[PDB]
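Report on the structure given below.
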Amino acid sequence: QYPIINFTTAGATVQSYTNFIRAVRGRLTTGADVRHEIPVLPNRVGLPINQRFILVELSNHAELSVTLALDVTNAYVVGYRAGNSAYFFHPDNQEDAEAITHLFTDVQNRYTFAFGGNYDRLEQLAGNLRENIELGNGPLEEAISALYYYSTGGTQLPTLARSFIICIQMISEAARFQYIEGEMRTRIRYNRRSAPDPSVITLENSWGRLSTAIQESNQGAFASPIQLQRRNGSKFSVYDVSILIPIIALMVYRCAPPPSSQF
Ligand SMILES: Nc1nc2nc(C(=O)N[C@H](CO)Cc3ccccc3)cnc2c(=O)[nH]1
Ligand SMILES: Nc1nc2nc(C(=O)N[C@H](CO)Cc3ccccc3)cnc2c(=O)[nH]1
């Protein structure tokens, strides 16, 4: 029922990854909500359950497959399926707990992790911060295998957490930010794995705040500036939506758009 987007790390190229991220965005946003040229994800309020999730089927060179489930309201990876088992992060509320019962309904074994799926929790379990976890095609290839083998005992909990961190950034964060997509394209082009620099980290950390600032803006102008970081870690001040158009690809719904107010 839910749309499926396929990607493989096997012989991945800049183009195949670009096609994948574009398709993910296409299934996440409906086209109904575009503000300052930036699409907004569907509002959770009144969103029918048959429109709530998308599925990302990840394959690798090792001939293994896992399916991630993404919530369309925030691009959040809520859980995954590998063969006869499915695993969901501890839901943040009762609504999201009910919603996930509509996922992988034919699977033999259903588990809900006792831990939530946010970076802070996953970093704790991994024993490493995002800034020390390498990203790229190699890490993703390995992440798919680690997720696949979890139910049989082959994957340590820190490895599982690290593997989620890799998947979330290379799929959800890349979907959210053209900038992060670009950073992943670079890694794929040269087949060189590397941890995300401060520009990537601060964008990830600022997605919610940027979404709200843009939506609350006065004709694009922020009431309060947002501080981002450059690749070298130096501060970059954001005063306006204009500078973000090439950077942010989609936003979480935060408030209803104000009337057009033409002159
Ligand atoms: N499973 C899963 N987890 C995710 N976790 C995060 C995440 O933890 N983001 C954090 C908290 O909102 C960003 C942040 C905000 C403010 C200060 C510091 C950091 C983001 N995206 C996902 C995601 O797509 N799938
Ligand atoms: N479906 C779903 N969504 C979740 N979202 C959050 C979360 O931290 N959301 C924040 C604040 O509302 C917004 C946000 C910020 C950055 C990236 C993604 C979402 C936490 N857990 C879940 C969860 O268990 N299932």
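Chain A residue numbers are taken from Swiss-Prot; in order, the displayed residues are 40-302.
Backbone N, Cα and C atoms are what each Cβ position is placed from, and that goes for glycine too.
Here is what Swiss-Prot records for this protein:
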MUTAGEN   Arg83 to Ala  No effect on the toxic activity but suppresses the vascular leak syndrome
MUTAGEN   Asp110 to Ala, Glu or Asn  Suppresses the toxic activity
MUTAGEN   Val111 to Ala or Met  No effect on the toxic activity or the vascular leak syndrome
ACT_SITE  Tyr115  active site
BINDING   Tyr115, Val116, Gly156, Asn157, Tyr158  AMP binding site
MUTAGEN   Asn132 to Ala  No effect on the toxic activity but Suppresses the vascular leak syndrome
ACT_SITE  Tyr158  active site
ACT_SITE  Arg215  active site
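Mapped onto this structure are the features recorded in Swiss-Prot.
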residue : record               : contacts (Cβ under 8 Å, 6+ apart)
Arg83   : mutagenesis position : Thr112, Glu134, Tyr292
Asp110  : mutagenesis position : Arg91, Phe92, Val117, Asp135, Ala138
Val111  : mutagenesis position : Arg66, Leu67, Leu80, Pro81, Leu86, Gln90, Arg91, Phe92, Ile93
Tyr115  : active site          : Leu109, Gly156, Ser211
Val116  : AMP binding site     : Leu107, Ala108, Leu109, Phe128, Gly156, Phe203, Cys206, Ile207, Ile210, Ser211
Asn132  : mutagenesis position : none
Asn157  : AMP binding site     : none
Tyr158  : AMP binding site     : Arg169, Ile204, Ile207, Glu243
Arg215  : active site          : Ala114, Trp246, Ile287, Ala288, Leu289
- Output: those recorded positions from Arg83, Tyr115, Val116, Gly156, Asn157, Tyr158 whose CB lies less than 6 Å from an atom of ligand 1, in sequence order; none if no residue fits. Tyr115, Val116, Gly156, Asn157, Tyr158
- Taking the centre of the Cβ atoms of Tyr115, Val116, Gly156, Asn157, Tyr158 as the AMP site, the remaining residues of that chain with Cβ inside 8 Å are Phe128, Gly155, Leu161, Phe203, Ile207, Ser211
- What span in Å does the AMP site cover, taken as the longest CA to CA distance among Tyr115, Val116, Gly156, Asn157, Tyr158? 11
- Would you count the other CB atoms within 10 A of the CB of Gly156 (AMP binding site), including those on all shown protein chains? 19
- Task: Under 6 Å from ligand 2 by C-beta, which of these recorded positions make it: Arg83, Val111, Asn132, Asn157, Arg215? Sequence order, please.
- Result: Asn157
